[PDB]
Amino acid sequence: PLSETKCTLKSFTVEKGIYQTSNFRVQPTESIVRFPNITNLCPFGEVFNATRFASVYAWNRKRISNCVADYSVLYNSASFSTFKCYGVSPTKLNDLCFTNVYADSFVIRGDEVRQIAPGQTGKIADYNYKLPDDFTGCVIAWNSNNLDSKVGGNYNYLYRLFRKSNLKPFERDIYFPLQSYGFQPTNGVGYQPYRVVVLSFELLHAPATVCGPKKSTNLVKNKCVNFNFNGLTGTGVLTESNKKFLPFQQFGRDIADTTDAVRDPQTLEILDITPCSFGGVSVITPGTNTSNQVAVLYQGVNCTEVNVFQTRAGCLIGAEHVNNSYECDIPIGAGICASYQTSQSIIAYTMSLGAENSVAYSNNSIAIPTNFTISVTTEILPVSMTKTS
Amino acid sequence: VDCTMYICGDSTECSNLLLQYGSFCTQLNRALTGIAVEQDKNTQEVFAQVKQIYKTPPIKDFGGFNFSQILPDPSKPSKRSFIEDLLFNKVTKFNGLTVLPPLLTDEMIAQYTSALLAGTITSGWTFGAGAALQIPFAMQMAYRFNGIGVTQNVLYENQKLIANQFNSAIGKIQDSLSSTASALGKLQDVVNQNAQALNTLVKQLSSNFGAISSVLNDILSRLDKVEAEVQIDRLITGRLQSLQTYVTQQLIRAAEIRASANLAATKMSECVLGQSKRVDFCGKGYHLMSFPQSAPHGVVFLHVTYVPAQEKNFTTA
Amino acid sequence: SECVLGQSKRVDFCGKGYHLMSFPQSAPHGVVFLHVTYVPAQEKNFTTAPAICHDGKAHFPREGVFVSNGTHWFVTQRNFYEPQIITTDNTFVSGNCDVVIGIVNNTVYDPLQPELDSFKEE
Amino acid sequence: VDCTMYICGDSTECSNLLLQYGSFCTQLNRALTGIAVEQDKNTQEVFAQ
Ligand SMILES: *[C@@H]1O[C@H](CO)[C@@H](O[C@@H]2O[C@H](CO)[C@@H](O)[C@H](O)[C@H]2NC(C)=O)[C@H](O)[C@H]1NC(C)=O
Ligand SMILES: *[C@@H]1O[C@H](CO)[C@@H](O[C@@H]2O[C@H](CO)[C@@H](O)[C@H](O)[C@H]2NC(C)=O)[C@H](O)[C@H]1NC(C)=O
Ligand SMILES: *[C@@H]1O[C@H](CO)[C@@H](O[C@@H]2O[C@H](CO)[C@@H](O)[C@H](O)[C@H]2NC(C)=O)[C@H](O)[C@H]1NC(C)=O
Ligand SMILES: *[C@@H]1O[C@H](CO)[C@@H](O[C@@H]2O[C@H](CO)[C@@H](O)[C@H](O)[C@H]2NC(C)=O)[C@H](O)[C@H]1NC(C)=O
Ligand SMILES: *[C@@H]1O[C@H](CO)[C@@H](O)[C@H](O)[C@H]1NC(C)=O
Ligand SMILES: *[C@@H]1O[C@H](CO)[C@@H](O)[C@H](O)[C@H]1NC(C)=O
Ligand SMILES: *[C@@H]1O[C@H](CO)[C@@H](O)[C@H](O)[C@H]1NC(C)=O
Ligand SMILES: *[C@@H]1O[C@H](CO)[C@@H](O)[C@H](O)[C@H]1NC(C)=O
Ligand SMILES: *[C@@H]1O[C@H](CO)[C@@H](O)[C@H](O)[C@H]1NC(C)=O
Ligand SMILES: *[C@@H]1O[C@H](CO)[C@@H](O)[C@H](O)[C@H]1NC(C)=O
Ligand SMILES: *[C@@H]1O[C@H](CO)[C@@H](O)[C@H](O)[C@H]1NC(C)=O
Ligand SMILES: *[C@@H]1O[C@H](CO)[C@@H](O)[C@H](O)[C@H]1NC(C)=O
């Protein structure tokens, strides 16, 4: 502790006093991972490999739920020109756990995937299909040269070149505004067709039913752990709930806007979340020109979690209690003061307020001085400080 | 408050990105620590105006004056008086919030006040100056009336009347406190001002600050380094701003409280340990004495005053 | 202003004790006051009275208090023991002595009676 | 001072993006209101003796 103080103060000399130096925090002991588990796998291969696709004019929205995702095999395989995700990182999707997933399937020309980004304006973005500026999800695009490109053109896919109005994001609208593109593999790369699909997730705000191939780990109570409930990681100690929980909710949330109470993603029991103990740490010490012996005060945390002495300040270690009362030399809190007196050690005690005394009294007795004394008191005050500019 | 706690839950990433701001948030902890020491010093200066503890005698003959409503009952586990008990009943985490308790608990404050009060009753103002010198209360009352331009015979002839008026007035205080809690507003507004500041500070954790989410741990669970650092940084500049706002508010509020405390120490010194010739400093009327009473996060002075009434119109020269 | 350029009647404002004076001293970024104080010490325990009945008339002191060390009564000032023979110029009268409480009996020396008695002796 | 006025002229976009800072600028109005009451109390204490 003394070295921590010396490091904190940026000196090799520590004076008589109490100095705050650090913080103590109970660490996790292990990790516990929990997730809902479905016996179905999410049919993503069915959409990317479908033999006939949706035009951008009439684009397909397939919906996904009640399944275990496996994006890692879809990531880890290489068939895709670009794999970009917004508000989310593509490696991380296997960790989170969602309520819905929508696969938005269609095909598009190459120079127009410059334009498909969310909030980016342009013809296809505003007239055909829109992504909101607060969009979260992944966009995949892969080149099509033997799938939607074929010799003799390919006019099964239509694009709306004009429109009298713009879209609310995630809407489909049913000179003539609709036109077609020719897709031969003879044309340059900018003119080839590109199969593009958008995976718009809605984050957990409700019971999640879609997430990666992980396995749960059995829960524990009354030991600080690193939890993960439906993708929300975190640390604390879990315990059974005295609360009465409602049968549509999952998360009880605080004024601090952090989780306090959860329900198990695959059990119906309700668990109260308490962060495992912490507290500020301060050092009680006298000056270094007398001794190097020290004591420690673990504020706001008692002695069942860290000579020992329990105070209403916290757990005090390195000092010995004494049932005599000596006037204060170091303040601590809650009426306790410390000192370094004689071998020699730090001691703690309840401060005295001066000596117990009483004035004799009656209705016919008085005291008058016979002598006196002239004292001289010193009284120092500051008047100014250094004029800095 | 611990800055690292308030901003970063436990996350090492957030802590590393807070380190690179350097040593702002040591300054904030430093200022709060200064406040914490300073609030103990204020209480010390007010209540430790006495050199030694005095305990009241078990004699309750004072010329008819009654002080059992302000002296402690020995029967209580926490030795306090009736008026003190009315006072202490009419005054109503894991973000770094460590509520340091005071050095002086309410019992100790009561000890100090009882000592001052007993010294006032038994020793006049003499224990303010030097060693305590005993004296009867009636003669002390005479002393104090001589101080205001009234001869002491006026007391010694009207002693019972004066004692009855005093006892009745003390009963009036006891009544007004035993019903209404509006009178404690001076302390109560302070308590509210602090508990409100904490709540607004904590509620700032619910705001996004230009991020994808107001909760850090969601961000850590959904992004890689180069963009998670950005969103976190948006949170940092703004949680830190909230903390610094709180610090500044508390500092100014503490300076106000200091002014109040120095005033209270001045009153204790100049109206309990003596008689104020300063008109309408300690009570309205000509001042005689005072009595202190403990209060949570404060003090209560009971000024006793001489108020002329029932006059006539004479022709003078 | 209130303790160098005068005497503070404010108790325990400028020094502990009864204030007399002060002296200032310069200090870097500050000032130093040296209060000089009168501090009573070395007292005794006397038995007192509020007042005296002489002939029926109550007597009270103009200044000081009535004290008794034993088989004798005195008047003296209040922050210093300097016992004085009681006289009618140390005291004053108001009313009868049935209205006072805690009173005692004692004869008050009068400084006029001896001169007058001396003339009757002549 | 009204924070929303001073920052945003009347614009709903600016106001929405100020909301997402939460409740800073209630604190500022709160402090100014405290000052405003306090300046009346000072005058009252001086002159209503
Ligand atoms: C001082 O005042 C208190 C006022 O309460 C007196 O205490 C009351 O005394 C009567 C009988 O003397 C009891 O019936 C009441 O219950 C007491 N009240 C309380 C609240 O204790 C006390 O007697 C007075 N002192 C003297 C010497 O008369
Ligand atoms: C001075 O005023 C006091 C009251 O403030 C009077 O004292 C009251 O006198 C009546 C006599 O009729 C008693 O019944 C009351 O109990 C007294 N009051 C108290 C609190 O004891 C006093 O009489 C007045 N003096 C004169 C000369 O009239
Ligand atoms: C109280 O003080 C008086 C005055 O000094 C004392 O009376 C004197 O005592 C001395 C002896 O100590 C005699 O020589 C004087 O003649 C006495 N003077 C008078 C006027 O009587 C008295 O003894 C003191 N009482 C006590 C108990 O010491
Ligand atoms: C002071 O002296 C007077 C007389 O000089 C005392 O009055 C006497 O008191 C007793 C007891 O009440 C009576 O028996 C006498 O008749 C009273 N005499 C007169 C002339 O009234 C008085 O008691 C003395 N004072 C004290 C406090 O003892
Ligand atoms: C997942 O385990 C839970 C046990 O609580 C059960 O409700 C659910 O049917 C299981 N799913 C499987 C075996 O895929
Ligand atoms: C179809 O996609 C699935 C996974 O989505 C993959 O197993 C399969 O190899 C794909 N088909 C082709 C032709 O690559
Ligand atoms: C302070 O330090 C020096 C070196 O330890 C030593 O000579 C001196 O005596 C010390 N002071 C006291 C009071 O011992
Ligand atoms: C810690 O909590 C309380 C708080 O003071 C203390 O009394 C107790 O000894 C400690 N906990 C347990 C389980 O003993
Ligand atoms: C401490 O107080 C306890 C009472 O429980 C007693 O055992 C002990 O002897 C006291 N200390 C001293 C120095 O007497
Ligand atoms: C008598 O004194 C009273 C005090 O209120 C007042 O009403 C009256 O005016 C005085 N006498 C005269 C002549 O004014
Ligand atoms: C004598 O005065 C001293 C002052 O300390 C005190 O010890 C003593 O109690 C006094 N006399 C009586 C009868 O109490
Ligand atoms: C003081 O009161 C008591 C009552 O116990 C009495 O004996 C004593 O004579 C009184 N003294 C005076 C001076 O009134």
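Residue numbering for chain C follows Swiss-Prot, covering 1030-1151 in order.
Backbone N, Cα and C atoms are what each Cβ position is placed from, and that goes for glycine too.
These features come from Swiss-Prot:
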type    : residues         : note
VARIANT : C:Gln1071 to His : In strain: Kappa/B.1.617.1
VARIANT : C:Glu1092 to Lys : In strain: Theta/P.3
VARIANT : C:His1101 to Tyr : In strain: Theta/P.3
VARIANT : C:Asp1118 to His : In strain: Alpha/B.1.1.7
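Mapped onto this structure are the features recorded in Swiss-Prot.
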residue	record	Cβ within 10 Å
C:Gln1071	variant position	11
C:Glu1092	variant position	11
C:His1101	variant position	10
C:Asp1118	variant position	9
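Of C:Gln1071, C:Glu1092, C:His1101, all annotated as variant positions, the residue with the shortest Cα distance to C:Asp1118 (variant position) is C:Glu1092.
A Cβ distance below 6 Å to any atom of ligand 3 is met, among the variant positions C:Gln1071, C:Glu1092, C:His1101, C:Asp1118, by C:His1101. Residue pair C:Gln1071 (variant position) / C:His1101 (variant position) shows a Cα separation of 22 Å. For ligand 2, none of the variant positions lies close by, meaning a CB under 6 A from one of its atoms; the full candidate list was C:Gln1071, C:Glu1092, C:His1101, C:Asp1118.
Contacting chain A by the Cβ rule (under 8 Å between Cβ atoms), the variant positions C:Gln1071, C:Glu1092, C:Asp1118 reduce to C:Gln1071. In the three-state DSSP assignment, the secondary structure recorded for C:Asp1118 (variant position) is coil. Between the CA atoms of C:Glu1092 (variant position) and C:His1101 (variant position) there is a gap of 19 Å, rounded to the nearest whole number.
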